Amino acid sequence: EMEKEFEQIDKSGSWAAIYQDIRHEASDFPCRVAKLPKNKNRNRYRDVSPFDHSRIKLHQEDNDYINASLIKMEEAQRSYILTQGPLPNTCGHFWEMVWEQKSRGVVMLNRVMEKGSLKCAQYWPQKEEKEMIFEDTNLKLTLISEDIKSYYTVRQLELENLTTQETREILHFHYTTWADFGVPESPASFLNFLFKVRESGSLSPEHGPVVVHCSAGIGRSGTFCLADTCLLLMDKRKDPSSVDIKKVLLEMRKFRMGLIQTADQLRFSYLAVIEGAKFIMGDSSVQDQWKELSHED
Ligand code: VO4
């Protein structure tokens, strides 16, 4: 049981050892396509690649490679696409993937510039009047509106397939204060943001998988997905004790390497899930408590 275990681990100060054990037991699968010489400029990081078996394939005849993985959580019945922050040459691929996979939301957990370096291309328009056209993939992207809060921004984008002129609404959920290799300010702040993604409909099974990224797409993205999946699992059963956080993370790591980069992110994942359990088990008022504690104004 997560809460009991949580305090056992805190008591011993053994989060590094627990986290290390998950690293040691995690799956190892080939990333042959990612390592092909022609894909070198499609990878942001040399050591972060999608497994071949779970990689997202673009629907183009030329080169179908993107650094993106489908995390298909069978028992929870939820899927996510975890991907790196697009590069200047992969922004067209990124939006092509959003289109072909029928995603409704994009969750971005990083800033474009972090610690003085460019962690992510400016892949969406910052101004209504300056829309973006990705000529390589024949897509057009327009900012429709923006709702700026203290630590996150929600954007309403319109994505158009120029070949067919069909248009779709994409919701962009942008957490702007979550540092690389860091943890959110509080369980409340993280959960307030997670429930706004859930309260967008973007995670619904009638849509394609939500796209989740930060810079590499494994650490903050892993944390976000682990908490969400764990809450969903106990929601389906209405049974918080049936959820094994470490086994869920190991299951997720069969689909993308390196999910959760630090032991404190794992520890934070426990915190977020334990706190979110109060909502799942019937205390609806906690949701407004999180919003207050998050100080989004
Ligand atoms: O850009 V990350 O170090 O949260 O995978």
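The residue numbers of chain A are those assigned by Swiss-Prot, with the residues present covering 2-298 sequentially.
Every residue gets a Cβ built from N, Cα and C, even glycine.
According to Swiss-Prot, the mutagenesis experiment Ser50 to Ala or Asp carries the annotation: No phosphorylation. According to Swiss-Prot, the mutagenesis experiment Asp181 to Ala carries the following note: Substrate-trapping mutant. Residues or ranges marked as substrate binding site in Swiss-Prot: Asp181, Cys215, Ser216, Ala217, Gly218, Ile219, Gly220, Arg221, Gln262. One entry in Swiss-Prot concerns the mutagenesis experiment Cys215 to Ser. Its note says: Catalytically inactive mutant; abolishes sulfhydration. What Swiss-Prot lists as active site, phosphocysteine intermediate is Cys215.
Between the C-alpha atoms of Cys215 (mutagenesis position) and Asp181 (mutagenesis position), the distance comes to 8 Å. What surrounds the substrate site, by Cβ distance within 8 Å of the Cβ centroid and not counting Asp181, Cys215, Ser216, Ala217, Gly218, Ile219, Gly220, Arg221, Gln262, is the set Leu110, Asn111, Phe182, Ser222, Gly223 from the same chain. Take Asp181, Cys215, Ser216, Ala217, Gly218, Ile219, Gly220, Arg221, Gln262, the residues named in the record as contacts for substrate: the widest Cα to Cα gap among them comes to 12 Å. Note on the recorded positions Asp181, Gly218, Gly220: the fewest other CB atoms within 10 A surround the CB of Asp181. Separating the Cα atoms of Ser216 (substrate binding site) and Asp181 (mutagenesis position) is a whole-number distance of 8 Å. Each residue contributes its Cα atom, and for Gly220 (substrate binding site) and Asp181 (mutagenesis position) those atoms are 8 Å apart.
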